[PDB]
Amino acid sequence: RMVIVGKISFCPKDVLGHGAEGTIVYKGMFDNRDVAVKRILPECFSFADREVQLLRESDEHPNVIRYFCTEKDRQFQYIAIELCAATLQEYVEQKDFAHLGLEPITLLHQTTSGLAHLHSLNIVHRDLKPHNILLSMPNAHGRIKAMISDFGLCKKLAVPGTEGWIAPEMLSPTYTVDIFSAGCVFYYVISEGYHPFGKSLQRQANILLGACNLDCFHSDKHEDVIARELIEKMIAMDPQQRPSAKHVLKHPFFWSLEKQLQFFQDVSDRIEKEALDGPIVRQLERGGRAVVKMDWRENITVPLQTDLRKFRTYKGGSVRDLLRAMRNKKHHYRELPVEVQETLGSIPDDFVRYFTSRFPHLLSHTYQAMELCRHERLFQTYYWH
Amino acid sequence: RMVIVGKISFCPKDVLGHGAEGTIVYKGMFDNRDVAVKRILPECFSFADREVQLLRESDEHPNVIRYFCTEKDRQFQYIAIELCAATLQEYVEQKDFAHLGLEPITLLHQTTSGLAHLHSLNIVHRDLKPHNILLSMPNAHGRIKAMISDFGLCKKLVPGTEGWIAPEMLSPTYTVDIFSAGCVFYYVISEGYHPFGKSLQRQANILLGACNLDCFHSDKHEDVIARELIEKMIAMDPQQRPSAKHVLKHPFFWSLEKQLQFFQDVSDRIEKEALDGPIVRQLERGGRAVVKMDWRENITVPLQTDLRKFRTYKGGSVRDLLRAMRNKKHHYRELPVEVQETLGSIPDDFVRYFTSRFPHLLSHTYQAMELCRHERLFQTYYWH
Ligand SMILES: Nc1ncnc2c1ncn2[C@@H]1O[C@H](COP(=O)(O)OP(=O)(O)O)[C@@H](O)[C@H]1O
Ligand SMILES: Nc1ncnc2c1ncn2[C@@H]1O[C@H](COP(=O)(O)OP(=O)(O)O)[C@@H](O)[C@H]1O
Ligand SMILES: *Cc1cc(-c2ccc3c(c2)OCCN3C)cc(OC)c1O
Ligand SMILES: [Mg+2]
Ligand SMILES: [Mg+2]
């Protein structure tokens, strides 16, 4: 029993799912492609054709879903969007929805990026949640991407946003409300379903209080330490403490294994031929013993320790020495004995995961102390301005 | 066993059809649309990006297909276009083809409007033919539409396809397309035949100037007009061929309502004009033949029974047959029910009532009333 008003056509029996306050979404058509069509009560939700036009007239960013065309029926409003396979909540809640085929952290880099694109054109999303981060259907080689949908519309005194993800200062807007929401979603994904506030019913309450958890992050894992450090600044109750949408992208939390290793070698070079009295070297072993674990020669594999002893030249209490030794072994890698090669290798992946596995706080620390040289030529890929 | 060449993609098993010079067409993908992919050997066919980009840069005509995007393989070229349900070939020939919601004359009209659009952008097709006029798939409310494709491509290894090639290109401008068009016109209308007219001898006889048009009776109106236009379209002198938009203004396309309206406007215009007048004189030039000696004797008994009371009606004079037309149509409401039922309902059955009996009436009037071409009333009827 089809309908037209098109432009967009559809059938009312192909219901994708109900939205907020009347708004419902069915599966319709357009050119001759399958499309998701969303009917909204003009009395409830206010489209901003202005923003969306700034989006169209601007260059396509592949992580912000596209609005095909808009139609204003006499009593309604109708919108057409890319029939995505699922929202983030599907991806997160049934691991086997068949990603297959799409990494969590890259999903987060995409989401955060599309968001950076939105914040670029001075448009704020104001309702970021897993239900508004949709995953497309398999591409040409069967890859899947992440796009932010349902951005640009709002409510007209029927508080913007959705209970559970509403930045706290918006209860009592700029980009920070979107950053906060995003932080909650990073935690939603990484932790495979939990929320930092954390159960549905007391969620918005605890947000307004300041109650977090992040109990998923052990403090003995490199990965978890970095994730925690980022999310904390993301969901900071003082909205000024919240990272810029792009600042988030630049953070360690995303870095390739190659990137991390490179960072260790680059630090090891830049702090070389630099005296101990200097600011950098002084600051770098400020935490000293703690990150190195007293003697770092003592925490590693036997072959490595054996080889190292023959040079030392190597402290064991100095982070700087662990970095110099890392850089060194990476440099002379091919001409190293087979024993060590097997204990360390491959490269960069297993080589850098070797040292961060055994010094969870190494990267975190080095990166913190090396903040001094943020403006330098080499360190631009690592830090923000 | 999928292929790639991003962003297009297709399973090679899902073939749609083979083409000229090794060119092949498959069913594949683009965004997430099903889409037809046409791979060409870049050594045989040259794509004209400039033209197509000009098509994109202009407003979309609904009977002109859309080239989505092009990509070059290292050894090939790929081109993606709207998947269509058939070619005009099928439309015409497969007995149980649902040409649903689409009369033939409106198909040729859509086609010729698309051509007007393309000529308007100074882009010439060069290979118009049944395989290059495609049928869409049922839209929102089911309606089927036709569009032209494979334009903007050419051949490098003579343009055109054997059987639809203008003669003088052998011995290019828009005239070639008008000609080939004329051919497909007859083809569609004749329900399968060709003006020239058998596959092997087609091109040959076109060179020779041999036509056919045998499906065109001289006692049925439709045939007479279709003929009237096709003949001009498939002339051997490319200077005779009417412009793509000119072909549109032609009678062949008019709804019966328009036809009847033309007879009325003509009847009105001619009234109060001297019978020696060059226009009246011209209108009656063909005379006798078209009114069938005494047009009063060539109409239903009730109508002549009712016409006998007035005349005033010469009976050998198109001016009077046309005036009776206008006058009965006007005073229709008051006319006896007998006459009402031999005639009605207006416009369709009524204008049919006259064109049926006087097949040439319309053709003839149209030709003779070309003298008032420029007048403001007669712009909907004629080409300025
Ligand atoms: N662009 C889309 N493509 C496919 N499904 C969609 C799309 N947008 C929304 N949906 C589906 O419709 C449901 C309701 O969406 P919406 O009405 O915007 O409320 P929500 O805030 O939950 O997204 C969602 O669960 C989602 O599955
Ligand atoms: N858009 C399309 N959709 C479906 N089939 C098509 C399409 N375009 C072309 N074809 C099929 O491919 C065949 C060959 O097309 P092509 O290689 O362009 O040569 P030609 O057009 O001269 O026949 C046609 O006869 C037609 O059946
Ligand atoms: C671990 C390590 C190894 C070397 C090193 C120096 C010189 C040579 C070498 C390895 O192998 C091939 C050729 N060659 C003479 C040097 C180091 O200190 C800079 C360290 O730490
Ligand atoms: Mg939504
Ligand atoms: Mg074709």
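Chain A uses Swiss-Prot numbers throughout; the residues present, in order, are 562-719, 731-744, 751-963.
The way this entry was determined, per its header, is X-ray crystallography, 3.0 Å.
Placement of Cβ uses the backbone N, Cα and C atoms for every residue, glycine included.
The ATP binding site annotation in Swiss-Prot covers A:577-585, A:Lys599, A:643-645, A:690-693, A:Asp711 and rests on experimental evidence. Sequence-distant neighbours of A:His692 (ATP binding site) (same chain, six or more apart, CB under 8 Å from its CB) are A:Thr648, A:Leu649, A:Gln650, A:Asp711, A:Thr734, listed in sequence order. Secondary structure from DSSP puts A:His692 (ATP binding site) in a helix.
Annotation for A:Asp688 (active site, proton acceptor): spatial neighbours A:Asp711, A:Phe712, A:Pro732, A:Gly733, A:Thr734, A:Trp737, A:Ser759, criterion Cβ-Cβ under 8 Å with sequence separation of six or more. Per Swiss-Prot, active site, proton acceptor is recorded for A:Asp688, and the stated evidence type is similarity to another entry.
The domain 'KEN' feature in Swiss-Prot is assigned to A:835-963; the stated evidence is sequence analysis.
In the three-state DSSP scheme, A:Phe889 (mutagenesis position) is classed as coil. A mutagenesis experiment is reported in Swiss-Prot for this position, A:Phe889 to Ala, and the note states: Abolishes endoribonuclease activity.
Among the mutagenesis experiments that Swiss-Prot reports, A:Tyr892 to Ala is described with the note: Abolishes endoribonuclease activity. Sequence-distant neighbours of A:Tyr892 (mutagenesis position) (same chain, six or more apart, CB under 8 Å from its CB) are A:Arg875, A:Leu886, A:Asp899, A:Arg902, A:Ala903, listed in sequence order.
One mutagenesis experiment named in Swiss-Prot is A:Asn906 to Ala, and its note says Abolishes endoribonuclease activity. Annotation note: A:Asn906 (mutagenesis position) sits in a helical segment as assigned by DSSP. Within 10 Å of the C-beta atom of A:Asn906 (mutagenesis position) sit 16 other C-beta atoms, taking all shown protein chains into account.
DSSP gives A:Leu577 (ATP binding site) a strand state. It is 59 Å from the Cα atom of A:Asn906 (mutagenesis position) to that of A:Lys599 (ATP binding site). Once the 6 residues left out of the deposited model between A:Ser744 and A:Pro751 are set aside, the two flanking Cα atoms are found 12 Å apart. For the 11-residue gap in the deposited structure, the Cα of A:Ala719 and the Cα of A:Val731 are 9 Å apart, rounded to a whole number. Taking a Cβ distance under 6 Å to any atom of ligand 3 as the criterion, the recorded positions A:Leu577, A:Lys599, A:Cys645, A:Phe889, A:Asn906 reduce to A:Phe889, A:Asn906. Under 6 Å, Cβ to nearest atom of ligand 1: this is the test, and of the recorded positions A:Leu577, A:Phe889, A:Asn906 it is passed by A:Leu577. The domain 'KEN' (A:835-963): residue composition by secondary structure is 83 helix, 0 strand, 46 coil, according to DSSP. In this structure, the CA atom of A:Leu577 (ATP binding site) is 66 Å away from the CA atom of A:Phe889 (mutagenesis position). When the alpha carbons of A:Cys645 (ATP binding site) and A:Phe889 (mutagenesis position) are compared, the span between them is 58 angstrom.
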